[PDB]
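Participant: I have a structure here, written as structure tokens, and I will follow up with some questions on it.
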Protein chains: 4
Amino acid sequence: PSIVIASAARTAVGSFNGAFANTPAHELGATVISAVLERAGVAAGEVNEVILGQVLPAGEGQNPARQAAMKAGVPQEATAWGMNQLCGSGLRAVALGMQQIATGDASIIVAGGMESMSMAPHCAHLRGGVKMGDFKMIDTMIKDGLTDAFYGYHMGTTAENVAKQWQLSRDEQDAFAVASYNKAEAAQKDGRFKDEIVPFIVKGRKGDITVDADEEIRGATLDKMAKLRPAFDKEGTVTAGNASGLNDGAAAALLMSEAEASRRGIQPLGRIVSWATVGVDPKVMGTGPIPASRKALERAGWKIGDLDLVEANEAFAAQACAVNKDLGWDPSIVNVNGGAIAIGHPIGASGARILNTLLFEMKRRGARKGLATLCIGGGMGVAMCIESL
Amino acid sequence: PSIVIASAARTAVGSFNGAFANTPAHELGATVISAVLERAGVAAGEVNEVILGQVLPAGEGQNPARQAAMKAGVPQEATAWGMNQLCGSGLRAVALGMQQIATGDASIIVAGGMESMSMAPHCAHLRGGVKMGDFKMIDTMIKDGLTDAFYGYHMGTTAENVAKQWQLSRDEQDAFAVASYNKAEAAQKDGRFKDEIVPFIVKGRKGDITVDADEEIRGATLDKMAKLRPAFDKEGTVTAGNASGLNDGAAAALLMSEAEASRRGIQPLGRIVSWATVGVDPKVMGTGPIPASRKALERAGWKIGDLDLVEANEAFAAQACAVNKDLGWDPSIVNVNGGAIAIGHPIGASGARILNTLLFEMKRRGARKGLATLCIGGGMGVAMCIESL
Amino acid sequence: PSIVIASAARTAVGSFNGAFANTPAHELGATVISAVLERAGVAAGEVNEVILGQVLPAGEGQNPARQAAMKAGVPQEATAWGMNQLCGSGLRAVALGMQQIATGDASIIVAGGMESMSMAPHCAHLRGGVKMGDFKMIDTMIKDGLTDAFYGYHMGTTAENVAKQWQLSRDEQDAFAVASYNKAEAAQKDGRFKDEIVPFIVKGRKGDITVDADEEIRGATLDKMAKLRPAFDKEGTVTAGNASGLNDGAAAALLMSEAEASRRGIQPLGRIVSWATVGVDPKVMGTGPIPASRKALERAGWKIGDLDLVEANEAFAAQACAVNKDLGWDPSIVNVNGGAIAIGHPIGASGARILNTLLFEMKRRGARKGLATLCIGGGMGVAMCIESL
Amino acid sequence: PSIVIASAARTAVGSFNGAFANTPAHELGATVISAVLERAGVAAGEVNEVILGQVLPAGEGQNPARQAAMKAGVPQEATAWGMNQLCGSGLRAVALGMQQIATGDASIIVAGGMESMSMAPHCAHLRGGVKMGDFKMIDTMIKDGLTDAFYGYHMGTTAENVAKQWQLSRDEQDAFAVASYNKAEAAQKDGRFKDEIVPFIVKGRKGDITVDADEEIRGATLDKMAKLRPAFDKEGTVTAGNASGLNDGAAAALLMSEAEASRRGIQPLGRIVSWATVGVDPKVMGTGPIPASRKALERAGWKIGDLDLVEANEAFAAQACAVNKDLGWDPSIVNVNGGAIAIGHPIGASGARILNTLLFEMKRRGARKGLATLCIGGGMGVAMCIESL
Ligand SMILES: CC(C)(COP(=O)(O)OP(=O)(O)OC[C@H]1O[C@@H](n2cnc3c(N)ncnc32)[C@H](O)[C@@H]1OP(=O)(O)O)[C@@H](O)C(=O)NCCC(=O)NCCS
Ligand SMILES: CC(C)(COP(=O)(O)OP(=O)(O)OC[C@H]1O[C@@H](n2cnc3c(N)ncnc32)[C@H](O)[C@@H]1OP(=O)(O)O)[C@@H](O)C(=O)NCCC(=O)NCCS
Ligand SMILES: CC(C)(COP(=O)(O)OP(=O)(O)OC[C@H]1O[C@@H](n2cnc3c(N)ncnc32)[C@H](O)[C@@H]1OP(=O)(O)O)[C@@H](O)C(=O)NCCC(=O)NCCS
Ligand SMILES: CC(C)(COP(=O)(O)OP(=O)(O)OC[C@H]1O[C@@H](n2cnc3c(N)ncnc32)[C@H](O)[C@@H]1OP(=O)(O)O)[C@@H](O)C(=O)NCCC(=O)NCCS
Ligand SMILES: [Cl-]
Ligand SMILES: [Cl-]
Ligand SMILES: [Cl-]
Ligand SMILES: [Cl-]
Ligand SMILES: [Cl-]
Ligand SMILES: [Cl-]
Ligand SMILES: [N+]
Ligand SMILES: [N+]
Ligand SMILES: [N+]
Ligand SMILES: [N+]
């Protein structure tokens, strides 16, 4: 059997404490589920399962994936579950949903990711009780999302390790970040994000607000970016400018077999050809996409030169430069409409966000072979190959 | 391809704020991964992926599944991710790992679940700030694990709905709970839990303690059970005695193809024949196993009368009576060594705990066809069919 | 013995979460201590004791009164302590300092109050530990400052009881509030607050800001006041417009004997003639100033007609109207420069704030006999009689 | 005018998280107020004001002194306020009440202190909001009670400075502590504490408990004292044995003029002859009683040799040895029934606790001249001279 992506959608990527500062992740995920259903011409009553990746679900309630599926209109007879592979959760959920149809355990799968880093709470274990002295309230976003569990420092410190081993100057990282900002603003002004973005209605107290544009896409200049101070190492190279930010958003895609889409008269966005996930040293988790993309290309029977478009998530300017320089693919086909440095980085949703960007750009310019990949905290990477029609 | 379970292991189920009151969940899972590897004669360097279900990972760090795999000795090249389908997470992870080998994306999978409900913290969203007035610190165990997101009451109130619609008296629920307590002591005194339980060393400051026995198994009398007060509805029927408790523990299983085990000279515990997951109304989530077991039996081509052993998770005495009475299978083969009312109910790990109990129960008495099933919060159920040899 | 007030000073009354949103109370009090010393021509080495009233000292450290005296320059040989009689703390500290010199145990006393309601934290008793369930983080400002400990409702509900017993319509309360708002702008625009206000420099990270004007004086119109919703009772009459707000500030006064000021050639602002404090029913604590002012006038040998100026703190429009009609003094001499409804109500500092306003306004228009009074939560009141020169 | 102490009472000193682990301070104070009235034969309607020292009132509600007076039976017409001079609050309140009657502003005063260090909560300022990162929950007991606001270290570090400047060996501090432990047990077993202790009924959920004995008095030997670890400096001399602990309790005294007691036929416990308070360097606040006692004795016209009994609060073994060696008074009359090292140290109540012990021990052995004194954090001391009647 062969599994195709019939439709795809994503919300606008909101800034930290921005438009989605008080919107739970399951409400964002409910909109993308309803969107991919209307775009594919498939009713909610036909969905078998909903697989949504999410990294920071504390305080949101019992299984936010079920909450997003029910709110979207999926009937109670269907099932839904959440998964956590950190930054690759959004893309892995699509591969997992593809495996559901491959084994014959499902027919129609809605897979993607959702993350609301603004809604992440502060926690502390208090069952034993603090009889004396002070104690710390731990930020779940920093602890459970952005801190390496083995070495104790932020993910930005891992990018510093990649910067030293690959010898990437501060100017090369800033130049890469300004290039990502300019491609993202050019794509937004030309309306190349309108096809993938579904508008989200933020029910506020003083009237409702329609969010349909990524609010992190600003105008970056090389001089103001070079004046920023390093955010992690006191004498490092990774700053707030050349590193992705904290963001909210959701993205998903509707999966079915190629024979199913042909029977329904659906023109799919692409066929999932292969996928792969490999682990690396946690010290340099940014190098994850390098062996993961090679394994996916090997499973598909493709060479690196056969790729027409590439979406590599830009967690940091340092890790992105190293991935492009090791794999050696043409950078003019990698992130043609910008990356996470300018658009945003919702952890659980980034895997499906770049897949949304990849799918519509392949259809818009007639590409035949595409690949999406991300780096994962703890030393992992994930990649997937898509073929047109 | 055909997938077999080469080995299985589980830790002792600890009581709430008991032996594992300060032990993180990933430390429990690390012991089960090492156990299933040593029991099967498979080195850690051969593991491709580790899939562990977990419901309450807040405050534990980046991807506790990766932390458990690394501490067990699995090399960095392998991958690991967590999943959350509430109480069915432990069993669903085994089906997902089974799908990894079926699609050809892996060869050896360690799948299971881990949960430390004692380590669940209290949280509160504090980024926006509380300008005036009091606010609530939310227990993540109650909110994200035991409270229905749609109707707002505890999972025990759902058992009250099942008790009312099925008209299950308080005496019938207490008699079912006392029967489960007595079966657990008979199995424990006869040492029928020694094969599945792997001893866990709690490294303390005042010497190390060896935990190798389920700490929830006590002695229950019918009169002491009748004196208990209802724990959820002020005039209900579900009490602390006839309901499962809050517990810590972990369980896992080593997966490989049937041809792989034959090449390695391994005699597997059983072959995974089929599996299924179906959704129901959240009001009566305890009825989850009823359509899930029929769909799993239908996928395997089995009738209910063909089953030799059955492990049905006893979330509540009311919901367990309803599942046995609708499916109508012989209760003398269901939970032969007791259930969660006496052993414990670690949410993310119960799915693999009853699978461990089922597998070793099939090997000791030569059963041929078995089935394990659980109910899931939010209105879902999961089931799996296992065949000996 | 005869005690005189040689000098007095106060900071500008800041709004809740306003200019002093992050300024500790002892830093505000330290500037007022330096001011009353410099204005009276008395060195810091001559201060015997510092008495500062404060209601919300949680989280500020050991004895904030000692911190304010030390930072102001008072030597270590002198002593300092805090007291708490709620809203009357600022005025009671002046009477207590007067008693220190009267009994001969001191010669020079700096007495007043300081309060930073913006810096009040949220607290919770956690030594025993919360084994299960949610718990409340208690706002110390609401609990320890604004909630009646006997009946459990806010101080605004007490104003509702006083309004009902005196039959004060909502329009009569709104008209009284607009009268104080209009008087406050007349005094501020004419610079009648510059003599009492000492400028405070808010040392920030992005430059320093000089605060020298009450930021709560905004100006109320009769129509906009009538459109506001009741803030306490769902069908009441006390709203945010006709009720005082939450504020930060500090105020103090330098005390010495009449012979000492004559010996140093110092001209005091006024002589303390008498003082009194009486308790009332907590349900109607707003009626506190009625018996307290009569008891003070009785001790001084004065009639109500002998008073030239009166400063009665306007905690609420309802409680203030009842005091004016019961005592029956000329309203044209009561709060001639506005009240707490327009200026603000820092609880621990209000007692010295109205004393500061009274002293300088008596000098501005040549008044001879004045009286200041406040109402106290829990059912108390305090009053003091002052004679110029 | 001459002021006498007509009656006095105190509760048993409870251990940290002990018998009074859940008893608010105002409930402890309410029993002491009812006791001093019942012991003197004075109705509650004759009390003019209640002055109670308290250091940790966070979370207890509006003016805990008013709460204690109301529950004790004092009518609403009387007033009540709290004061805070740290460890000298209990004794300073007695001196303040003496000044109320001396100036003629009151006739009957109930003065003392109350403290419940077990009920002190953890707090944190959260109005501005924590937008990113971890934050600390501050222990109000350590921050607002036991940490010097100027140098940042615990009060125990201050005792190390006094021990070093006076060169007090570790053996001399332990020998002084065991001497107080042995003197305290002789008083308790001989029933010399029964007259001052008033029984307190702890109404609990599992039955009521009668507390009528200081639970901190344990058996101390020289060997076990030498085996303890230093509690502050990693290589210091102050340990948990030779330092006072955290405790709960309350104490008060009934004040009136000497002519008033003669008119009511009351036999007073003693006459307040003089009092004094002096400040010292915060690094060595334990030396506070040295200049404070000299200032009190000179005001009373007494020589050190004229004293018959002395109660010097033993905050630490180091600070007590320095005070006894500097003043040079006979140690056989100093703390004849033990000190705070064995009985306990409730901060707000210790000033009245040693006053209670001093008054009854002077009446028990016919002493003529006595003195009580304490050291205060931040560098202060307080002393009072008492003459028996
Ligand atoms: C990098 C990071 C620490 C930034 O934290 P931050 O400093 O609080 O973010 P800020 O928005 O406040 O940036 C601070 C400063 O940089 C400036 N700045 C930010 N982006 C800029 C840009 N693109 N161009 C120019 N200036 C910029 C801001 O204006 C601000 O200056 P100011 O405070 O004086 O106004 C945070 O975004 C982060 O942790 N990123 C990592 C995400 C991650 O790990 N993802 C997973 C990877 S696998
Ligand atoms: C039991 C529960 C309801 C909370 O009640 P609880 O008070 O914490 O239960 P506890 O054991 O701590 O104390 C309960 C009382 O019942 C008694 N009790 C418990 N089990 C008993 C038994 N088997 N026989 C006799 N008495 C028993 C306890 O000793 C205690 O008596 P006590 O008041 O004298 O100490 C909690 O375990 C729960 O929420 N369970 C449901 C979670 C769930 O739904 N899991 C599945 C998810 S689908
Ligand atoms: C603090 C208090 C102002 C709370 O009100 P709040 O709504 O939470 O805070 P705000 O004042 O900012 O909101 C007031 C609203 O009325 C408006 N308002 C306030 N004063 C106004 C005035 N004088 N004229 C016209 N409109 C006014 C405000 O702009 C605001 O409108 P908004 O909804 O658009 O923001 C007040 O109700 C209170 O509780 N005071 C207690 C003080 C006290 O008890 N002291 C002890 C006395 S013994
Ligand atoms: C000294 C202090 C740090 C103790 O902290 P602590 O760790 O809770 O001390 P604990 O009593 O709980 O435990 C001390 C140990 O020594 C033992 N011990 C204590 N006192 C002892 C004694 N007098 N004789 C023999 N053994 C003793 C205890 O049993 C305990 O045994 P453990 O090792 O099994 O725990 C604390 O009480 C303190 O800060 N005191 C100073 C308060 C203060 O400032 N007072 C002056 C105000 S100006
Ligand atoms: Cl800018
Ligand atoms: Cl001058
Ligand atoms: Cl003097
Ligand atoms: Cl000035
Ligand atoms: Cl009088
Ligand atoms: Cl008694
Ligand atoms: N950025
Ligand atoms: N139970
Ligand atoms: N106001
Ligand atoms: N002690």
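Residue numbering: from 1, along the chain as shown.
Method reported for this entry: X-ray crystallography, 2.9 Å.
Here the Cβ of each residue, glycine as well, is placed from N, Cα and C on the backbone.
Below are the features listed in Swiss-Prot for this protein:
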- C:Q62 to A (Swiss-Prot position 64): Slightly lower activity (MUTAGEN)
- C:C87 to A (Swiss-Prot position 89): Loss of activity (MUTAGEN)
- C:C87: active site, acyl-thioester intermediate (ACT_SITE)
- C:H345: active site, proton acceptor (ACT_SITE)
- C:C375 to G (Swiss-Prot position 378): Loss of activity (MUTAGEN)
- C:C375: active site, proton acceptor (ACT_SITE)
Participant: Restricting to the mutagenesis positions C:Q62, C:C87, C:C375, which ones have a CA within 10 Å of the CA of C:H345 (active site, proton acceptor)?
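Facilitator: Of C:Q62, C:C87, C:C375, within range: C:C87.
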Participant: Round to a whole number and give the Cα-to-Cα distance in Å for the pair C:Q62 (mutagenesis position) and C:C375 (mutagenesis position).
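Facilitator: Roughly 28 Å, rounded to the nearest whole number.
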Participant: Within 10 Å of the Cβ of C:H345 (active site, proton acceptor), how many other Cβ atoms can be counted across all chains shown?
Facilitator: 26
Participant: Name the residues of the same chain, 6+ apart in sequence, whose Cβ is under 8 Å from the Cβ of C:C375 (mutagenesis position)?
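Facilitator: C:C375 (mutagenesis position) has long-range Cβ partners C:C87, C:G88, C:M285, C:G286, C:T287, C:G288, C:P289, C:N313, C:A315, C:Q319, C:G381.
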Participant: Count, for each of the mutagenesis positions C:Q62, C:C87, the other C-beta atoms lying within 10 angstroms of its own C-beta, and report the residue with the smallest count.
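Facilitator: Checked C:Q62, C:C87; of these mutagenesis positions, fewest Cβ neighbours within 10 Å: C:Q62.
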Participant: With CB distance below 8 Å as the criterion, list the recorded positions among C:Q62, C:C87, C:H345, C:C375 that sit near chain D.
Facilitator: C:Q62
Participant: Using DSSP, would you call C:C87 (mutagenesis position) helix, strand or coil?
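Facilitator: The residue in question, C:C87 (mutagenesis position), is helix (DSSP, three-state).
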